[PDB]
Amino acid sequence: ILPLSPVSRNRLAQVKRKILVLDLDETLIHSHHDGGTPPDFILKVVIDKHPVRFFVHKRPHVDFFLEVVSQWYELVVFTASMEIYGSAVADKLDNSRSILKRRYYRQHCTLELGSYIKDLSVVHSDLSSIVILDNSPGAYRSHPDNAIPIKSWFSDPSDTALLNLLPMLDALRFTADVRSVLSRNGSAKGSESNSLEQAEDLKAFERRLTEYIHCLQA
């Protein structure tokens, strides 16, 4: 963690606590079942009275990623997997750290056009204070203003997508409404904000990035 200035620390107390929703498959891990890098762990789950073995690979730097963002957000797992698989994966990723205990699985999704949509209001209905990180754009079809896209991960060992997100996720938590930033991510205009409230959120967002730049540029 990069040191927090006095203005940023004061800012944090004036905005609400936020939730970071995390997908599993192809976001934080990739698994393949019965049918060459050694796996990180092997899951044995019974599915329809059938023992099945999954070889699970962790995306590079996931453990560090989880350790860091858990200090900034309440973490929630929202997976389209069946609970027997998603729960076992989340347990191994948690590894007794007690940061991934809140989970939602397939039964909380709705299948539309072949995509499992994840209704964020199931987790938290205050849409100013919830963010979702998901490799599947269909997962946040109903909450695009709350979504952080990420490249799907299968095996690329040089992937650093989780590290690259940490400065943004750091600065994002100083906003009063996360949508002030994520809604940006009229097109003819050069406007960055559409209200004084959003403008204030972007100033706080950039103030934290400024603290990063002056530790890195130098």
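First residue shown is number 1, and so on along the chain.
This entry, so its header tells us, was determined using X-ray crystallography, 1.9 Å.
Heads up, the Cβ atoms here are built off N, Cα and C, so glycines get one too.
Pulled from Swiss-Prot:
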MUTAGEN   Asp23 to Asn or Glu (Swiss-Prot position 67)  Abolishes phosphatase activity
Look at the break of 8 unmodelled residues running from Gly35 to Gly36 and give the Cα-Cα distance across it in Å, whole number. 14
Taking the Cβ of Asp23 (mutagenesis position) as the centre, how many other Cβ atoms fall within a 10 Å radius? 23
Across the 7 residues missing from the deposited entry, can you see how many angstrom lie between the CA of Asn185 and the CA of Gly186, as a whole number? 14
Secondary-structure category, per DSSP, in which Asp23 (mutagenesis position) falls: coil
